[PDB]
Amino acid sequence: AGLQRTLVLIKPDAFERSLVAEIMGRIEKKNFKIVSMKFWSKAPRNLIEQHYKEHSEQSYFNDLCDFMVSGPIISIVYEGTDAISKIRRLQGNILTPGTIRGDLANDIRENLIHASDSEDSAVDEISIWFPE
Amino acid sequence: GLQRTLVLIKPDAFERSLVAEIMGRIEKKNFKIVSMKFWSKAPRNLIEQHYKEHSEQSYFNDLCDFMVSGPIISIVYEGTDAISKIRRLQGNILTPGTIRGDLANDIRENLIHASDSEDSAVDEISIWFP
Amino acid sequence: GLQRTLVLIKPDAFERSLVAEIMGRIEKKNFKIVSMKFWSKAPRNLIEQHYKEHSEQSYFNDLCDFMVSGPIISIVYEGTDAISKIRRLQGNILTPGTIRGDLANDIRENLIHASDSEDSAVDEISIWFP
Amino acid sequence: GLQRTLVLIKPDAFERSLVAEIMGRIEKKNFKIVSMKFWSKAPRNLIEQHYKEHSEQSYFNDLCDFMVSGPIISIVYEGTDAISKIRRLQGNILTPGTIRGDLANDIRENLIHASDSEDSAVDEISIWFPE
Amino acid sequence: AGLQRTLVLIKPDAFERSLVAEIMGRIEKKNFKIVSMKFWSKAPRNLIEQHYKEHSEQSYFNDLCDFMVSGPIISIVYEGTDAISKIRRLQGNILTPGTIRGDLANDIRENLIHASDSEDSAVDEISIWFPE
Amino acid sequence: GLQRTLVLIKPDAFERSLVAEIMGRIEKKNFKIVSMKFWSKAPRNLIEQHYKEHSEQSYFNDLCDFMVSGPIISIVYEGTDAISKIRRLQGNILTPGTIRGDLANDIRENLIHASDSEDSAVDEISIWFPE
Ligand SMILES: Nc1ccn([C@@H]2O[C@H](COP(=O)(O)OP(=O)(O)O)[C@@H](O)[C@H]2O)c(=O)n1
Ligand SMILES: Nc1ccn([C@@H]2O[C@H](COP(=O)(O)OP(=O)(O)O)[C@@H](O)[C@H]2O)c(=O)n1
Ligand SMILES: Nc1ccn([C@@H]2O[C@H](COP(=O)(O)OP(=O)(O)O)[C@@H](O)[C@H]2O)c(=O)n1
Ligand SMILES: Nc1ccn([C@@H]2O[C@H](COP(=O)(O)OP(=O)(O)O)[C@@H](O)[C@H]2O)c(=O)n1
Ligand SMILES: Nc1ccn([C@@H]2O[C@H](COP(=O)(O)OP(=O)(O)O)[C@@H](O)[C@H]2O)c(=O)n1
Ligand SMILES: Nc1ccn([C@@H]2O[C@H](COP(=O)(O)OP(=O)(O)O)[C@@H](O)[C@H]2O)c(=O)n1
Ligand SMILES: [Mg+2]
Ligand SMILES: [Mg+2]
Ligand SMILES: [Mg+2]
Ligand SMILES: [Mg+2]
Ligand SMILES: [Mg+2]
Ligand SMILES: [Mg+2]
């Protein structure tokens, strides 16, 4: 159909703030299904640098990587119709109420969730987090 | 600015146990129930009348089948600017914060119908509540 | 163990916009709607029949007035052990975790009625859904 | 980027039992209460000061009568970009996802006031919290 | 009627954990009304010692007082039918799901909320927090 | 007083979209995920080990068929008095306020498993997390 898979990361601030189920539930309620999922008490720095490799020349790169290893993360592969753009829209931004970030986050770095933004992004990120 | 509008809660809402969730979003916005009917399975003729303006579309027959595939609730709601406001609450599967935006992810199975104009509202109310 | 039970959503639920909240608690426990009627104002006779076993109590006339003071919904619900389970969901105004426990705080205006036995369930269903 | 902004929970919130719902939406976006006052009935001159920019509008007197028709809460909230973000949370009755979008449907009774600029924030905080 | 007033404290752990509205909302949803309310960025130690004066000989007294001044608190007078025992039941305990503490707390000290337990308690505690 | 305990989210939770609802109730009581695994379909011998104390009951085979009928999540949770408190959160289908009390209505399909003693906790954690 329009069936896709996408990669979501629950960032360390979500564990710190006890918002993990809240974020996952918003995705669950829109009828997206968990296909694979891993809990990382602390993700390998190399995985993070790989994950954010397109950001490696940006001023925020090192602070971002520091944050992403500052606490646990969960990586999830979600499946559903048009999953990539729909889950991206769910993620939203800190300016847009109704979305995960819009309702729950208020920082340029600590924003609770990553979601893939393209088919190409999704394939690669999935490969990073679930090589098997 | 007081109006009445017709809402259908579609069979997917029953399947996914989202009936109260949908009604509650409308309730919390202060719209009031004026009348309501529960159909274990809506008569097909009522559905064909309801979606008559769609009868030539490729999706019509599949839509009718779906609408009869489980229960529905037909509700008449009342409040200021009801038609437009309840249409906004319904929303679409792209934009979060609305019923479809938060809860639906399909072009056919999208939980809720709401009248979109004064004419269609009068007509749809007359269909479900003659 | 499948049963049907009769639920009334009382006028205070409409007053306080708790209708969907109440229905949702029952929905989430996996009980299914079998039939449902909305009454903008219930006929007094139906109320007197409904609460007939109470007709000698000091509170009867005040109860009837209250039950007609705003809308009600009569619902037939179905599920395993429905009668007892929905009675437990209803609960009482003392113990939190239930509908009345979380949402109500009055001896009269307590949001919901649910049948309490197999006999009263059959009888109450026959009253609201003859 | 830390700012503070002034919020009023209007009497309709109390009437409809939506105080916690409104405060929780702001709480969940990580804004912090820096000070807060409950008024069973706000003195009218406070409301008139608060809405003084509106003193010449047709709705002015009716707005002030509404604002004294029940309790209100004045809150100072603190957090990053607070003035703009809480304004966005407030939203309007046409915008689902926001406080007014989900919960309000009136031009007057719309649940919440939020400061809209640094100037208005400073002034409004000084009105409700002269201290 | 059975109309009473009672005193509720929202303890510092509720601010720390962003559960303030959640606690207040549970009381609001049972139809109890706010009659008076004060925010304390930090409550005077003396008020706390007064508040918990019946506990002054207990091993935990000093640690409790330390905790109660460790962050903000809100004092609220609630009004409603049978408010004292009903709000007490809402408070509940960390062992009893369905109640505020039962759903949200898991510690003998940091338990989110205090509520008066008798008419005599309520009168006194109200006097402490709202002398006016 | 810190303990760890083992929780399974059973396949009915996935079917009815209640995974987050269940995990959120445990999260909101301040228990922490120490480790977690998702199984699109749990190997049957794992389920059989997990329920080995039940191997002689009439329902044993049907329970195991249910447990493999869909995904499950195994979680190790940590926090004060975790084994007993999460068991209480689990509750039963007769006790409103608990997970099963609010959400379940079946003897078999009841959404969640939680360890019931220190012995069973240690053993169950070793089954799902041999590491
Ligand atoms: N100045 C910045 C900008 C972004 N970031 C972080 O790194 C990611 C930047 O990616 P981005 O700008 O493509 O944002 P999204 O695509 O995640 O919305 C953000 O999600 C932030 O977590 C940061 O740490 N500092
Ligand atoms: N390709 C399609 C498009 C619409 N439909 C259904 O037809 C209904 C009416 O279509 P519409 O485009 O007017 O949608 P709305 O006005 O309900 O948003 C939709 O709500 C869908 O349930 C369908 O079954 N297949
Ligand atoms: N003093 C009273 C007692 C009960 N009632 C009403 O009468 C209904 C039936 O009374 P009941 O004692 O059988 O209560 P339930 O079985 O509904 O818990 C209650 O639900 C109240 O609404 C009343 O109006 N005044
Ligand atoms: N016709 C009107 C317009 C506004 N108002 C009230 O006056 C307040 C200030 O008006 P406004 O247009 O600046 O609205 P906001 O900035 O609060 O969105 C509104 O929030 C309404 O509560 C009114 O009572 N009657
Ligand atoms: N060992 C203890 C016991 C209680 N406490 C605290 O002080 C209060 C003790 O009061 P209590 O035993 O009467 O408990 P409640 O009446 O608050 O349920 C508790 O609410 C805890 O906040 C403590 O800090 N350490
Ligand atoms: N007749 C039964 C009883 C229990 N069971 C399942 O077996 C599990 C273990 O039974 P139990 O009586 O120890 O229940 P709990 O300790 O999980 O409450 C239950 O959680 C049910 O999922 C079943 O499938 N059929
Ligand atoms: Mg990006
Ligand atoms: Mg249309
Ligand atoms: Mg009775
Ligand atoms: Mg303005
Ligand atoms: Mg005590
Ligand atoms: Mg057992």
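Residue positions begin at 1 at the first shown residue.
According to its header, the structure was obtained by X-ray crystallography, 2.0 Å.
Heads up, the Cβ atoms here are built off N, Cα and C, so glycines get one too.
For the recorded site, B:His113 (active site, pros-phosphohistidine intermediate), the DSSP three-state label reads strand. Annotation comment: Swiss-Prot describes B:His113 as active site, pros-phosphohistidine intermediate.
Long-range C-beta contacts of B:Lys10 (ATP binding site), restricted to its own chain and to partners at least six residues apart, with a cutoff below 8 Å, comprise B:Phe66, B:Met67, B:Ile72, B:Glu109, B:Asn110, B:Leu111, B:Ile112, B:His113. Per Swiss-Prot, ATP binding site is recorded for B:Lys10, B:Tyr59, B:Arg87, B:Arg100, B:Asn110.
One mutagenesis experiment catalogued in Swiss-Prot, B:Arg108 to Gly (Swiss-Prot position 107), is accompanied by this note: Complete loss of affinity for pyrimidine bases. In the three-state DSSP reading, B:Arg108 (mutagenesis position) counts as coil. Within the same chain, residues at least six positions away from B:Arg108 (mutagenesis position) with a Cβ under 8 Å of its Cβ are B:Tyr59, B:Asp62, B:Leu63, B:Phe66.
In sequence order, B:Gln90, B:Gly91, B:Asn92, B:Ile93, B:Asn110, B:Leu111, B:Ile112 constitute the residues six or more apart from B:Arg100 (ATP binding site) in its chain with CB-CB distances below 8 Å. The Cβ of B:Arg87 (ATP binding site) lies under 8 Å from the Cβ of B:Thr5, B:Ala114, B:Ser115, B:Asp116, each of these being in the same chain and 6 or more residues away along the sequence. Residues B:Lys10, B:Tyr59, B:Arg87, B:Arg100, B:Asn110 are the ones the record ties to ATP, and the longest Cα gap between any two of them is 21 Å. Counting every protein chain shown, 18 other Cβ atoms lie within 10 Å of the Cβ of B:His113 (active site, pros-phosphohistidine intermediate).
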